[PDB]
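Engineer: Provided herewith is a single structure, encoded as structure tokens, for subsequent inquiry.
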There are 6 protein chains.
Amino acid sequence: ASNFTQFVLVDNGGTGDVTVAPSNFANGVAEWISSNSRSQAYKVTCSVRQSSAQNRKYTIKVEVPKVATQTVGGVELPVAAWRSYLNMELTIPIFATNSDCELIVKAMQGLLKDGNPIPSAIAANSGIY
Amino acid sequence: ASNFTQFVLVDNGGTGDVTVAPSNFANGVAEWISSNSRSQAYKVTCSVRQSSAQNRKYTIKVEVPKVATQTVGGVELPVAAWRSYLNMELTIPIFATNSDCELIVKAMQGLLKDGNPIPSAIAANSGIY
Amino acid sequence: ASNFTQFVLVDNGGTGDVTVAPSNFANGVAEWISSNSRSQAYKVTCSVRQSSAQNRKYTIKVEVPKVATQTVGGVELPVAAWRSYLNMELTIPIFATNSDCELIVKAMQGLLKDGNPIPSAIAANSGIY
Amino acid sequence: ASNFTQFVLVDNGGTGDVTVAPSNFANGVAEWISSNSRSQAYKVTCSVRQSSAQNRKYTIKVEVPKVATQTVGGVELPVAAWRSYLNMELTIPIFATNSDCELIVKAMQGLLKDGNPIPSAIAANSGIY
Amino acid sequence: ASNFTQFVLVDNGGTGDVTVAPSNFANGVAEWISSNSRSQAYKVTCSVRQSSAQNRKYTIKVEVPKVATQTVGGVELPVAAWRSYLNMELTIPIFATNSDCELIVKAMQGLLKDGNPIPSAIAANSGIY
Amino acid sequence: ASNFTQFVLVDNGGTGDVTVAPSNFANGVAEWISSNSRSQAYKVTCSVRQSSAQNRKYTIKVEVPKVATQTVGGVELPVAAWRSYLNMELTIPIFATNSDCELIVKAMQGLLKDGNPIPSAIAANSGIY
RNA sequence: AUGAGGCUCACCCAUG
RNA sequence: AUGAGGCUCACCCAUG
RNA sequence: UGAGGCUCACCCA
RNA sequence: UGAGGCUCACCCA
């Protein structure tokens, strides 16, 4: 058993799919990275800690890079023109059962489901209106 | 046109579906709340601001309550035994096109897709392993 | 292979069996918990360390809870009336072969076998006499 | 009901079985040892005390010898190279009933049952993976 | 794509082959060891980390036992007289692509190929001359 | 004999093969470089030292460059965009015979053999999972 | 000596 | 390191 | 704690 | 900035 495995971060059908694979798990911080130049890679990190007596707290991070080539003095390197940073923290009381978590997850999936307000706004450089 | 509308936060097929509807949009902070007692309601807030010169930054929040009845002196009130707090911040450079955002969104949808590491861990009071 | 799998902690003839599963491997400490709220779960943790230049030390910890339903602030919460803690440390020389280690496991199995002195005293709230 | 009697520590199905028998009872600390020189014997000690006002605590200790290349009766130094030490401490709240204690024994039996992670990792000089 | 599997460390054409298999994964440091007491086993550990902002670094460690006059299972001291230690550190800039990395692996394969200086000097207790 | 000879560092089916040759033995450090400008050359260095009273230590270093053509001061110069560094130290007891040393070489050859875990992770920019 | 310490890589650091 | 030291249990204490 | 900031497991009030 | 905390658009280093 193990969930620290390779998975599809971006789904482009079956071709162009961005896959992220395990890379390091030091200090309680699991890290996934896509293939090729670390400089142009997608990155996902996750960790859980007992934030307070009654709370456990997940801290997840995602990085989406803008793949580009940097030329300098005629020396071209694979870099990331820029990066987009996702950064969430989920807090769950110790009284939550597996059923309660399953709900908390369905909530997060719904929040971003296609067509709903928030993901629709983000995908259009827009806000709410 | 408008995206500040009612939407399904939790999808339980077609029955038990948690729907959240607009409630207030003051100070650039859009807010959605489920029906019935505000005390046991789901809550979603979202806002966008120009964080720096080159960055725009979304700040999204979700609250999942544990619906319960509080009895005191024989007076029972609808309350929330506890609450789970989602709290994300997404940063996107001003050079991102609509195509780049569409990707950033597909990344977030994949992160939480059923069966993948992170949502699977959360739904089981577990961490990575 | 991979030995980080779920297993039956308390065997009750396939009915009322407390089965524990992998839940976290952060910081080199493997963890298993039962399908309960993290506040009423059985918990087993294991970890191996090269304690000395010529030794290895396994540290195993097991928590058995007495589940209950406390009514705090006039609200019902799943909780543990009390917990029983098992803490064991096994130190094995590096010179011990596999057939030497198999011998240690067998000793620990026979120690707690039904009907033998120790598990007999424990289960009857008495000492050895 | 005297439960201080000899028992089988290592069971090899009749042939090659290791029997441990009463050898000392000084200070309420019962001791069982095999029929060997004390430097190569299997030893088991066990005692109970009221650790604190809320708990009771069993302290069980097992010493198992390294047999591969052992020289029966001979002098083998350094001693730490030829012995593995087990060290258990079971804490049980004063509210635990006989039935509660039986469950705590079952939990310990299951922990070490054949084919489960822990006893499998140990018997192979491995950790969890 | 799980690449953490058993493999052949010492190949003697089928007969007398030394297989090393997964034995630990604590702290993201994967460990492989042969079927021996830990004092005489072949051991392999490997990990990756972002050494600096510009680099990534693999730290591979191999422990190989002295076999001539070895006493299988026995206690052999001093330990430093019966073990050879390998210690590799591969630094790879973040700009290196998969293809670049393949070439770096080929470079390492060639370094140690049969009949080349280095592996020839080592296998004969010699230096370069 | 004399083992200080040239050899193939990177094998590309006799075409595009990076062959390295002896270039310096000053200060007890044998050196090999490729037929390039000293600024874009592959470099391999080896040296043996009687580190301890009972040990010998081989220190091997390999540099793999990413050749490029920088335009400094408006002039074209052959240079290295970046370098990848391999640094290995092998410590072998003086008691190790030739057949013991041959065993070490074979272990290091199998470690990097195509298809095995480590060279597989390295060539795909990932860790072991 | 030891470090899953660091480098622009036969150098630097920490510890002991 | 060692403790038939302690806990609300991957923490605290004592000694050395 | 923050609709505090970042070159993102860092920094700030 | 933080794998800083919360009763969650607040507070902290």
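Note that chain F is numbered according to Swiss-Prot, with residues 2-130 shown in order.
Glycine too: its Cβ is placed from the backbone N, Cα and C atoms.
Not my notes, these are from Swiss-Prot:
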{"type": "MUTAGEN", "residues": "F:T46 to A", "note": "Loss of repression of replicase translation. 80% loss of binding to the operator RNA in vivo"}
{"type": "MUTAGEN", "residues": "F:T60 to S", "note": "Loss of repression of replicase. 20% loss of binding to the operator RNA in vivo"}
{"type": "MUTAGEN", "residues": "F:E77 to A", "note": "No effect on the organization of the T=3 capsid, but with a loss of thermal stability. No effect on infectivity"}
{"type": "MUTAGEN", "residues": "F:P79 to A", "note": "No effect on the organization of the T=3 capsid, but with a loss of thermal stability. Complete loss of infectivity"}
{"type": "MUTAGEN", "residues": "F:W83 to R", "note": "Complete loss of viral assembly"}
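Give me the structural setting of these features: burial, nearby parts and distances.
Structural biologist: Within 10 Å of the C-beta of F:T46 (mutagenesis position) we count 17 further C-beta atoms, all protein chains included. In the three-state DSSP scheme, F:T46 (mutagenesis position) is classed as strand.
Counting only residues at least six positions away in the same chain, the Cβ atoms of F:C47, F:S48, F:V49, F:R50, F:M89, F:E90 sit under 8 Å from the Cβ of F:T60 (mutagenesis position).
F:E77 (mutagenesis position) counts 11 other C-beta atoms within 10 Å of its own C-beta, drawing on all protein chains shown.
Less than 8 angstroms from the CB of F:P79 (mutagenesis position) sit F:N37, F:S38, F:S40, F:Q41, F:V68, F:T70, each of them six or more residues away in the same chain.
Around the Cβ of F:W83 (mutagenesis position), 18 further Cβ atoms fall within 10 Å across all displayed protein chains.
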Engineer: Whole-number Å distance between the CA of F:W83 (mutagenesis position) and the CA of F:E77 (mutagenesis position)?
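Structural biologist: F:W83 (mutagenesis position) and F:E77 (mutagenesis position) have their Cα atoms 17 Å apart.
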Engineer: Determine, to the nearest whole angstrom, how far the Cα atom of F:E77 (mutagenesis position) is from the Cα atom of F:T46 (mutagenesis position).
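Structural biologist: About 29 Å separate the Cα atoms of these two residues.
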Engineer: Filter the mutagenesis positions F:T46, F:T60, F:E77, F:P79 down to the ones with a Cβ under 8 Å from chain E's Cβ atoms, keeping sequence order.
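Structural biologist: Qualifying residues, whose Cβ lies under 8 Å from chain E: none.
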